Amino acid sequence: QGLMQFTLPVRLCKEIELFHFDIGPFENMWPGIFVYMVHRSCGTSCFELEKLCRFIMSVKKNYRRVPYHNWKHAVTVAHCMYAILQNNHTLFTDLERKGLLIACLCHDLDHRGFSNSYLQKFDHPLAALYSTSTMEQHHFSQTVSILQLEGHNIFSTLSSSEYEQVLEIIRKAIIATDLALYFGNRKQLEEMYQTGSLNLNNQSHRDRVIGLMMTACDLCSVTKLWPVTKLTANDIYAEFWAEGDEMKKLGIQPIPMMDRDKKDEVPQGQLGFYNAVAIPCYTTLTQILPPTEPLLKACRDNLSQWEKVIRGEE
Ligand SMILES: Cc1ncc(C)n2nc(CCc3nc(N4CC[C@H](C(F)F)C4)nn3C)nc12
Ligand SMILES: [Mg+2]
Ligand SMILES: [Zn+2]
């Protein structure tokens, strides 16, 4: 068992270390890619291989066949986390390394392709059970479910309190993927960085830094090669526009983001998004973790590609 290191073909073995890596269209290799990432950022010791394989496959089963919030997104977001963890070797604890790749794999579990807002206006049962971060509290809830299935406790070797710390890291990490919470979280971090109050030994500071990392991994489609960025945007809008249709079915005008009638304004919508969300996100993250700069650089390159689309040059 212990002498069994997962290895990847040469092009993957090299490119998986880069922020901009695309996990590819071969579904059946994504589990191997994830285990490869856990082994290298954590050790072959972190998890019993049989248990982790059974956990990876139960997680996969519990993502749905929606255009964007799907199993490929889960593995994409984990690979970004893996790049961050490997470019900041010594800044993170053994538990953080363990908890965060799992958090990323699990962070959109059982997503239905609809925003918290649509669940609230539809009056979905999840919206009574969880008034804020509706889907994100569901995602953590599903994570705990899969962990408690026979033969799925990958954290079995942890002490009662180490186990509690790691489930607490996953919960806070998954909650942070609620983009409503990101704005405030980044503002606080900007201020603490600049007044020089930012302290990585302050647990509530680390928490904030991990939440910014989670937003960064979650938005990582904007840090890819242009053709990956552009084709992921089509999946993103395919969800948003179905939500827009469902909003109209309830007798509600959707926000412009979700109206397929406003297809032509996508380039301008992306600009706003890169300016309002992505750039500030990767800027503040680069300030706090200097070696994540390639994400900011790749983000600025894609903003510049959407500007070209608007100018009729693409
Ligand atoms: C790439 C990416 N990654 C992650 C996330 C969550 N998002 N969210 C978006 C949507 C961005 C957006 N599009 C619009 N539209 C376009 C047409 C409308 C116009 F007519 F008004 C307004 N507004 N905004 C804000 N892109 C991404
Ligand atoms: Mg989500
Ligand atoms: Zn996500």
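Chain A is numbered as in Swiss-Prot; shown residues: 723-1036, in order.
Each Cβ is built from the backbone N, Cα and C atoms, and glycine gets one as well.
Residues near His791 (active site, proton donor) in space but far in sequence (CB under 8 A, at least 6 apart, same chain), listed by position: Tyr785, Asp830, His833, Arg834, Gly835, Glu961. Taken from Swiss-Prot, the feature active site, proton donor applies to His791, supported by similarity to another entry.
The 3',5'-cyclic GMP binding site annotation in Swiss-Prot covers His791, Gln992 and is backed by experimental evidence. A sphere of 10 angstroms centred on the C-beta of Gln992 (3',5'-cyclic GMP binding site) encloses 24 other C-beta atoms.
The divalent metal cation 1 binding site annotation in Swiss-Prot covers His795, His829, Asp830, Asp940 and is backed by experimental evidence. Counting every protein chain shown, the Cβ of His795 (divalent metal cation 1 binding site) has 22 other Cβ atoms within 10 Å.
Counted within 10 Å of its Cβ, the other Cβ atoms near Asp830 (mutagenesis position) come to 25, all protein chains included. Quoted from Swiss-Prot for the published mutagenesis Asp830 to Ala: Loss of activity and of zinc binding.
Per Swiss-Prot, mutagenesis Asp830 to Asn is noted as: Reduces activity 1000-fold.
The divalent metal cation 2 binding site annotation in Swiss-Prot covers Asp830 and rests on experimental evidence. Secondary structure at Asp830 (mutagenesis position), as computed by DSSP, is coil.
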Can you list which of these recorded positions (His791, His795, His829, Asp830, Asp940) have a Cβ closer than 6 Å to ligand 1?
none
Relative to the mean position of the Cβ atoms of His795, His829, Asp830, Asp940, the recorded divalent metal cation 1 site, which additional same-chain residues have Cβ within 8 Å?
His791, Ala796, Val799, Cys826, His833, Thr899, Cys939
How far is it from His829 (divalent metal cation 1 binding site) to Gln992 (3',5'-cyclic GMP binding site), counting Cα to Cα, in Å?
23
For the recorded positions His795, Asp830, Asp940, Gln992, which sit with their CB under 6 angstroms from an atom of ligand 2?
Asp830
Do any residues at least six apart in sequence from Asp940 (divalent metal cation 1 binding site), in the same chain, have a Cβ closer than 8 Å to its Cβ, and if so which, in order?
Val799, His829, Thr899, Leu901
Validating a neighbour-count step here. Other CB atoms within 10 A of the CB of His829 (divalent metal cation 1 binding site): how many?
27
